[PDB]
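The structure appears below as structure tokens.
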Amino acid sequence: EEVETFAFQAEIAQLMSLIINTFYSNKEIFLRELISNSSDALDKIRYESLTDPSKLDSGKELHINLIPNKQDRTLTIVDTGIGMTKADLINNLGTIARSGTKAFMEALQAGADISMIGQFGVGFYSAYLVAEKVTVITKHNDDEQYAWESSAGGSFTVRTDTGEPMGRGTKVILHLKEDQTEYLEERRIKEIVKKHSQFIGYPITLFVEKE
Ligand SMILES: CCNC(=O)c1nnn(-c2cc(C(C)C)c(O)cc2O)c1-c1ccc(CNCC2CCCCC2)cc1
């Protein structure tokens, strides 16, 4: 019930600027990066389940779901990956923004393609192209469920979460910007998944809204 607040102990500003000046014309990249993040976490639980199958006591189905919500202007991406402990959450959303931005900027000068963003540990922040705010709910076997949240300003919060428990994995909720509601369209999400994520080795399921 207690909220901790962290300062972006680098320039998340530098990262955000790089991302605008690199993908603002092709915002749809965010879905590719988020889906790819899920796949990595999914690989991790799969791998770990081999040495020790009780790892899957928290859930057997290894998959990714997309869930637009036009009423709430949210697009949510759920996976049953290995999830994140507190430390992993901070590490992956804080510590690695710093070193990852740096590493990526250096490679971009040396001439690397922008499509490499994922490999430098910062693909998640491409969500700030479409979303004013992002919430990340996550659960790892070796820890409690946590909610991370940030508007990409100078800070993010981490709190123990108390809403519906997932058993293992990560849900990213994007509160879209007024002008970016197109990513709530079934047709659009379809194009994107086909265009970017056809070779993801796990089922990606779009949950269509009734209307
Ligand atoms: C301690 C082990 N747990 C995890 O690794 C994990 N668990 N869930 N996720 C995860 C994270 C995100 C972002 C919020 C960071 C996500 O959108 C979906 C996820 O499943 C992650 C996760 C953590 C980090 C990353 C980023 N990997 C970038 C890396 C860079 C070097 C090349 C290979 C790939 C992707 C997913």
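Chain A uses Swiss-Prot numbers throughout; the residues present, in order, are 15-225.
Every residue, even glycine, has its Cβ placed from backbone N, Cα and C.
Swiss-Prot documents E47 to A as a published mutagenesis change and attaches the note Strong ATP-binding. Strong interaction with HSF1, HIF1A, ERBB2, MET, KEAP1 and RHOBTB2. No effect on interaction with TSC1. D93 to A appears in Swiss-Prot as a mutagenesis experiment; the accompanying note says: Impaired ATP-binding. Strong interaction with HIF1A, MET, KEAP1 and RHOBTB2. Loss of interaction with HSF1 and ERBB2. Los of interaction with TSC1. What Swiss-Prot says about the mutagenesis result for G97 to D is this: Abolishes ATPase activity.
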Entries of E47, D93, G97 (mutagenesis positions) sitting next to ligand 1, with Cβ under 6 Å as the cut-off: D93, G97
Sparsest-packed among the mutagenesis positions, when each Cβ's other Cβ atoms within 10 Å are tallied, from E47, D93: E47
Residues near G97 (mutagenesis position) in space but at least six apart in sequence (CB under 8 A): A55, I59, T152, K153, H154, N155, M180, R182, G183, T184
Residue pair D93 (mutagenesis position), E47 (mutagenesis position) - Cα distance, angstrom, rounded: 13
Where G97 (mutagenesis position) sits in the secondary structure, as DSSP reduces it to three classes: coil
